[PDB]
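Down below is the structure, laid out as structure tokens.
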Amino acid sequence: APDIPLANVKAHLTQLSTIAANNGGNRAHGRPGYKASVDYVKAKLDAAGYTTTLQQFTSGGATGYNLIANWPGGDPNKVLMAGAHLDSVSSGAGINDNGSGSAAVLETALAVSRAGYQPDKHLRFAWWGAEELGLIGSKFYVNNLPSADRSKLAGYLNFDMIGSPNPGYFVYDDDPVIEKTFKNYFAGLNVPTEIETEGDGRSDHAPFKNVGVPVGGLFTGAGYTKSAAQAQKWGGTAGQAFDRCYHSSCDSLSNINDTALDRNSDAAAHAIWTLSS
Ligand SMILES: CC(C)C[C@H](N)C(=O)O
Ligand SMILES: [Ca+2]
Ligand SMILES: [Zn+2]
Ligand SMILES: [Zn+2]
């Protein structure tokens, strides 16, 4: 797998920050900042050769969208999916929650095209809308997939908050194969990892997990406090939240730790290449 360039990931975050600033200060469901985010991501994917689909749904009286991108080729009966929610809360730009996961998945999708990669399994990427209203977009996608198509899903990888400013390195403890793939990557960098407990079933992997699709993912921490033991293994500040700007107006471009964002973006590409062989 390729090394994902941190500068390219940060460039997507800068574009999402500008879109929020030009649209009222946020990228929330039912507000212009969300559709403008979808448009930026879709344009990059269409230029790289992906087949893109906009799935529309209505929640809380407003139209939301999911963006689904399929890389042509691969085994249609074994699909590997990776995704991230693209909406923010209305209090701010949502750069770490979840511009960080959205940008890492977008750059990995662009890396597949730049590399001319032809995977054995078919690759599909998704950006979910309305996750902040209760996983509405990912629930809509799973509820609308016929059972014949659900059985073709080999796994779903989720990236939701992967650039926290005072980070931890947490790996989901769901499917064992996906979990091991991420743990082995971090072992090679000599970065320890811990099992994800803070989020639980509170992100877009839940609807997939509930219907039997193997799931996994990465997380760097939100409102919980980093312990002394955690600061010893990862650096940062003990006694302070992993993300002091969670759901706040200060979740902006300065609310990102570059080392964590780079390591998690690289880990995402490593898992996507490894599991699609
Ligand atoms: C609980 C954490 C993984 C983040 C949560 N899913 C959110 O979007 O706020
Ligand atoms: Ca990198
Ligand atoms: Zn989130
Ligand atoms: Zn959130």
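What you see of chain A is 46-322, where the numbers are those given in Swiss-Prot.
Header lists the method as X-ray crystallography, 1.7 Å.
Backbone N, Cα and C atoms are what each Cβ position is placed from, and that goes for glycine too.
Summarising the annotation, Swiss-Prot assigns Ca(2+) binding site to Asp48, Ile49, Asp307, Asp311 and lists experimental evidence as the type of evidence. Around the Cβ of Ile49 (Ca(2+) binding site), 24 further Cβ atoms fall within 10 Å across all displayed protein chains.
Sequence-distant contacts (6 or more apart, same chain, Cβ under 8 Å) of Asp142 (Zn(2+) 1 binding site) comprise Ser133, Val134, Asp205, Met206, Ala267, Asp288, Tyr291, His292, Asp296. The Zn(2+) 1 binding site annotation in Swiss-Prot covers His130, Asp142, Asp205 and rests on experimental evidence.
The Zn(2+) 2 binding site annotation in Swiss-Prot covers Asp142, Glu177, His292.
The Cβ of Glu176 (mutagenesis position) lies under 8 Å from the Cβ of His130, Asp132, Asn143, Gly182, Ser183, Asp205, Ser248, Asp249, each of these being in the same chain and 6 or more residues away along the sequence. Quoted from Swiss-Prot, the note attached to the mutagenesis of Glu176 to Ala states: KM halves (0.33 mM), kcat reduces by 5 orders of magnitude.
According to Swiss-Prot, the mutagenesis experiment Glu176 to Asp or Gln carries this note: KM decreases (to 0.4 mM), kcat reduces by 4 orders of magnitude.
Residues or ranges marked as active site, proton acceptor in Swiss-Prot: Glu176. In the three-state DSSP reading, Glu176 (mutagenesis position) counts as helix.
Under the three-state DSSP scheme, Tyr291 (mutagenesis position) falls in the coil class. Here the residue is the original one, while Swiss-Prot reports the published mutagenesis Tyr291 to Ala, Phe or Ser with the comment Activity decreases about 100-fold.
Within its own chain, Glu177 (Zn(2+) 2 binding site) has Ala73, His74, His130, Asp132, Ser133, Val134 as residues 6 or more apart in sequence whose C-beta sits under 8 angstroms from its own. Minimal Cβ crowding within 10 Å, among the binding-site residues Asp48, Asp311, is found at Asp48. For the binding-site residues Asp205, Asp307, the greatest number of Cβ atoms within 10 Å around a candidate Cβ is found at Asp205.
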